[PDB]
There are 2 protein chains.
Amino acid sequence: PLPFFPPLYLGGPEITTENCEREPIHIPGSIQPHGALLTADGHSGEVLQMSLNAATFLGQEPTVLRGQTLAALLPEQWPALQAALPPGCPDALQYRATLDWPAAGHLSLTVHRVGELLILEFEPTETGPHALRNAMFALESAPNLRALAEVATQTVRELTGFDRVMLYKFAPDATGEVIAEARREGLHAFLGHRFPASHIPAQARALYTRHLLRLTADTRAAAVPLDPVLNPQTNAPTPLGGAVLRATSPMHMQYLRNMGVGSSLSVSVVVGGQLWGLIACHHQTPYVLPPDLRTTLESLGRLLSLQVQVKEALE
Amino acid sequence: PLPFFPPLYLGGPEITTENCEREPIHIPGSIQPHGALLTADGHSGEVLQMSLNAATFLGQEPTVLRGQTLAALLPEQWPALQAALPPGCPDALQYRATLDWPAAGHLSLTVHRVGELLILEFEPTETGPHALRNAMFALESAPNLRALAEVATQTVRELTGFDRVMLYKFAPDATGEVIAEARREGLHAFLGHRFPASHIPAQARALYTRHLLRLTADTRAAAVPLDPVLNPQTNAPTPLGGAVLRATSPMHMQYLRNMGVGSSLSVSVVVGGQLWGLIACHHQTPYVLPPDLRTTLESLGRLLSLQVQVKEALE
Ligand SMILES: *C/C=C1/C(=C/c2[nH]c(/C=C3[NH+]=C(/C=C4\NC(=O)C(C=C)=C4C)C(C)=C\3CCC(=O)O)c(CCC(=O)O)c2C)NC(=O)[C@H]1C
Ligand SMILES: *C/C=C1/C(=C/c2[nH]c(/C=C3[NH+]=C(/C=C4\NC(=O)C(C=C)=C4C)C(C)=C\3CCC(=O)O)c(CCC(=O)O)c2C)NC(=O)[C@H]1C
């Protein structure tokens with residue numbers, strides 16, 4: 001991947017189709033507005049950054065949260081959080097808990113660690129695992145790779161109710177082909193369609209080998225900045241590749257709108273450490289898939305990755 | 001597997017260590033007393049058999065339930081149940097729902113189909129899937145088969161709190177070896193111990209390739225008969241291999257008591273359709289693992305089966 005541009009907030013250049021592989025998608029300095037995000041020092045728990053919308057979810061102003069400790073804000077979770085994510089743990093490891101809040105439903109908390117920084121995501125949440133347990137029989141009995149792909153896309157559609165679910169396989173030249181598709185009756189088919197490599201550029205493919213699920217809940221929603229935008233530990237951008245709330249590339253969001261997609265989600269299929277493909281999902285309207293369903297999709301992605309490796313070895 | 005004896009209730013011979021591979025463990029005509037079981041006609045939903053304890057869980061006498069329809073007893077579930085388990089579906093496929101009941105907690109319903117018979121299990125139930133999602137990173141990063149086994153047993157112990165969790169690998173001669181073990185501090189180690197094939201006889205190993213989880217919740221609990229004991233559709237024994245509530249072999253329950261085990265559970269590890277091993281769990285006291293945790297263990301068993309196949313292929 002040819003070197004990243006600075007983000008727009010550090011004076012970087014505008015993105016065009018001539019340089020899109022240089023967009024620093026991992027450090028947008030902003031989040032999707034269906035949740036809130038805090039970052040905190042990994043030893044002290046001092047809150048270092050806050051999404052500007054944090055008052056809507058946490059009930060205190062961003063500027064008042066800044067500098068407070070997670071021991072003060074989350075006294076019941078802090079010791080567990082800190083034990084679960086020790087220094088040097090994988091940046092994909094998550095601590096999850098459910099918090100009570102004044103509004104309807106609960107608040108889901110998801111935390112991961114990058115270097116000395118803890119990144120906390122808060123999202124409102126008002127049958128999946130057992131449905132997945134059941135689907136494993138048909139995934140196992142699938143006779144070959146294409147049959148497995150067909151079962152996988154139908155299974156994902158059943159779990160999620162997404163309008164369209166595709167298995168998008170990368171060729172060695174990074175072009176893609178839709179090798180299986182489950183879709184709502186009425187929808188035009190992408191099955192068999194092939195696409196240039198530019199649609200999922202090299203830096204995206206690299207990120208997707210490390211952090212295996214990403215989404216855009218509402219393809220017209222404006223991003224919410226982090227404040228301060230730079231991590232004070234480093235005076236540098238905050239890596240958000242491990243946060244589902246990370247703001248999506250505006251170039252990709254424009255692609256999705258042009259395609260008539262209101263909500264998008266994909267899960268990586270990783271085989272021998274290489275990005276083999278994506279389970280790629282669309283909805284016609286905005287849709288926040290709940291955290292527990294996302295966890296189910298992650299698990300299915302891992303299972304599918306392994307089955308692909310096993311079915312491919314039959315050849 | 002050399003042919004089954006009739007069960008004791010059809011005049012079959014007593015089991016000894018000279019003939020234990022002939023015990024008809026799949027048709028004990030009885031269940032474990034921590035739940036209730038009904039069987040029903042697969043088209044009409046007519047209740048055909050009832051565990052003698054059914055009044056404790058369902059609030060009507062076994063003899064009064066007999067002949068009533070699932071449309072009458074479970075009006076909210078029957079159409080979904082019937083659609084989920086059509087004639088000829090795999091006998092391992094499950095329909096699951098949660099029912100309200102007068103006592104504390106809920107009643108978990110699990111249904112599967114064998115031939116023209118639906119078998120319904122009812123058990124009281126008052127973090128697992130996400131913990132499994134997390135453990136998949138360490139299972140993937142395990143460098144080889146033994147390391148994977150070590151991670152798997154620790155993971156299962158963390159999910160369940162079982163006193164002992166072993167990976168019990170079968171050799172080609174059906175003898176076993178404990179190749180990984182996670183256990184409570186203080187417990188004597190079985191790591192590296194080898195055991196004759198007789199401890200898990202051929203009919204058991206065969207059943208365990210078809211129905212991948214089984215348990216004994218309380219190794220001193222008396223079984224509860226089914227009434228009538230024979231399925232009226234067939235005038236023959238009711239196959240219970242697909243029911244976790246199935247009564248355990250008394251010979252095995254005696255083995256467990258002799259070993260100081262109060263509760264036992266295992267999950268099959270199946271590779272290329274062959275029984276490779278078991279995740280074998282013990283608790284020192286009785287323990288009913290909740291249905292949702294069992295589902296998580298099934299999912300882990302499938303994942304582990306695939307990882308074993310992939311790690312073994314590195315050789
Ligand atoms: C010049 C840059 C472009 C570009 C950049 C871009 N694309 C992504 C991410 C995705 N693009 C995807 C492509 C498809 N989805 C489809 O449905 C089809 C065809 C039917 C295609 C070809 C997909 C699946 C992704 C992954 C994300 C998702 O699942 O929604 C990114 C990275 C986005 C991010 O994670 O922030 C970027 C920077 N796309 C272009 O088309 C050109 C203009
Ligand atoms: C003559 C017959 C015998 C016999 C029969 C028998 N055994 C089983 C099932 C199991 N036996 C197991 C063996 C072990 N568990 C351990 O912890 C160790 C060693 C540390 C061993 C060797 C296991 C794991 C099972 C599976 C069930 C479970 O997980 O609890 C059956 C079938 C039981 C059923 O499903 O109804 C039978 C009939 N066992 C003997 O020792 C001899 C006397």
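Counting begins at 1 with the first residue displayed.
Keep in mind that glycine also has a Cβ here, set from the backbone N, Cα and C atoms.
Residues annotated as tetrapyrrole binding site in Swiss-Prot, with a curator's inference given as evidence: B:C20. Taking Cβ-Cβ distances under 8 Å and a sequence separation of 6 or more, the neighbours of B:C20 (tetrapyrrole binding site) in its chain are B:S198, B:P201, B:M251.
Positions annotated as domain 'PAS' by Swiss-Prot: B:22-90.
Mapped onto three states, the DSSP output places B:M251 (mutagenesis position) in helix. Experimental mutagenesis is annotated in Swiss-Prot for B:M251 to C (Swiss-Prot position 259), with the remark: Binds PCB (in vitro), but difference spectrum is altered.
One mutagenesis experiment catalogued in Swiss-Prot, B:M251 to A (Swiss-Prot position 259), is accompanied by this note: Binds PCB (in vitro), but difference spectrum is altered.
Remark: B:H252 (mutagenesis position) has B:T216 as non-local neighbours, by Cβ distance under 8 Å and separation of at least 6 in sequence. Mutagenesis annotation in Swiss-Prot: B:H252 to A (Swiss-Prot position 260), described as 100-fold reduction of chromophore-binding activity; the structure shown retains the original residue.
All chains included, 25 other C-beta atoms sit within 10 angstroms of the C-beta of B:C281 (mutagenesis position). Under its mutagenesis entries, Swiss-Prot includes B:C281 to A (Swiss-Prot position 289) with the note: Binds PCB (in vitro), but has aberrant spectral properties.
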B:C20 (tetrapyrrole binding site) in three-state DSSP notation: helix
Among B:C20, B:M251, B:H252, B:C281, the recorded positions whose C-beta sits under 6 Å from ligand 2: B:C20, B:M251, B:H252
Cα-Cα distance in Å between B:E126 and B:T127, where 4 residues go unmodelled: 15
For B:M251 (mutagenesis position), the number of other Cβ atoms found within 10 Å of its own Cβ: 15
